[PDB]
Amino acid sequence: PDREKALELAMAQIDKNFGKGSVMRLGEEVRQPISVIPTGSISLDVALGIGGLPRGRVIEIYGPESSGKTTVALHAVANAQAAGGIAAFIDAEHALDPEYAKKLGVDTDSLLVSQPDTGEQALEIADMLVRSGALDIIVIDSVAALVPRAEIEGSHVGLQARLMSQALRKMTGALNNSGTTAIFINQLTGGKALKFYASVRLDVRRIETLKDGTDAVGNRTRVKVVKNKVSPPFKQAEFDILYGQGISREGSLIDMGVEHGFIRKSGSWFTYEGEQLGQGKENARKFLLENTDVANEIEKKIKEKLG
């Protein structure tokens, strides 16, 4: 009754009893199924293990303020759209900036935006939009702003705690067979259900501040995927987010380039196979920003060393 043999027999029994990966081995490099929306952060991408947010799954991106939570969820919309996808933004904060969005790849013009008046309306015009099976990805800004009918009029009665549960229980099954990934957005309540409904929960907190004797811009953001049901949990990644420009595609190619030995840092002087790119990082990102082919091979080389 060989252990490793006994273990696998009883382990596979759960997957068929409770789900795909109700039981993962933190080491497993399991990769199948896909149909993922790249988040635009090669780093965070692999971090997820499937290289992107699993579609048709409910996702949560929590963090404090000015963390870049929205930035990521937006990059997600750009991509989903850029591949013939219909996006729906259920605004309840009214902070969204089109100018920052369009400059990331979003087709604002063809972007469904809705500004509910109550928590219930927000999670209705959203669950309804999910069932039309027309959307690919739909993000709801601020789980917090989703305040109940009352509390808006005159706590005591049904609070968000259930407001969120009800809608989740009814909307989880829906996108499940709709192929429409659902991004929630939190902000260190009803998140006591979302924490149990999400198949992927991301923890976005700002770490440092890229800068150059200048007045700063973006900020090295770190992301810890604390709950993942598609690939193994607890992985993390970091990526630059330039002020008013988004996540640095090129800048991510370096951090990942030298991390997987495709680039070298002799005297803080980067170089991709013989041909050096420049000194410092911001100068190397400026280089890759020009000639895309070179950056293209690199991206093409890391996409192989891993899926």
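Numbers in chain A come straight from Swiss-Prot, and the residues shown are 6-159, 164-197, 212-330, in order.
Per the header of the entry, the method used was X-ray crystallography, 3.6 Å.
Each residue, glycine too, has its Cβ placed from N, Cα and C.
Features as listed in Swiss-Prot:
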type    : residues                                                                 : note
BINDING : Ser71, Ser72, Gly73, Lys74, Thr75, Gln196                                : phosphate binding site
BINDING : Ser71, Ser72, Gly73, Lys74, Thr75, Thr76, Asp102, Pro103, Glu104, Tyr105 : ATP binding site
MUTAGEN : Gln196 to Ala, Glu or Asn                                                : Loss of residue movement, loss of switch function in crystal structures
Going by DSSP, is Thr75 (phosphate binding site) sitting in a helix, a strand, or coil?
helix
Would you mind working out the Cα-to-Cα span from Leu197 to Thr212? 14 residues missing in between, answer in Å, no decimals.
11
Hey, of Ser71, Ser72, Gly73, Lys74, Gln196, which of those recorded positions are within 10 Å of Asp102 (ATP binding site), Cα to Cα?
none
Name the one residue among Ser72, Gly73, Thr75, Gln196 whose Cα is closest in three-dimensional space to that of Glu104 (ATP binding site); these are the recorded positions.
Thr75
Measuring CB to CB from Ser71 (phosphate binding site), give everything in the same chain under 8 Å that is also at least six residues away in sequence.
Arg229
Spatial neighbours of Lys74 (phosphate binding site) that are distant in sequence (at least 6 apart) but have CB under 8 A:
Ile66, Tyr67, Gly68, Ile194, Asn195, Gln196, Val227
Between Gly159 and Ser164 this deposited model leaves 4 residues unbuilt; compute the CA-CA distance across that break and give it in Å as an integer.
9
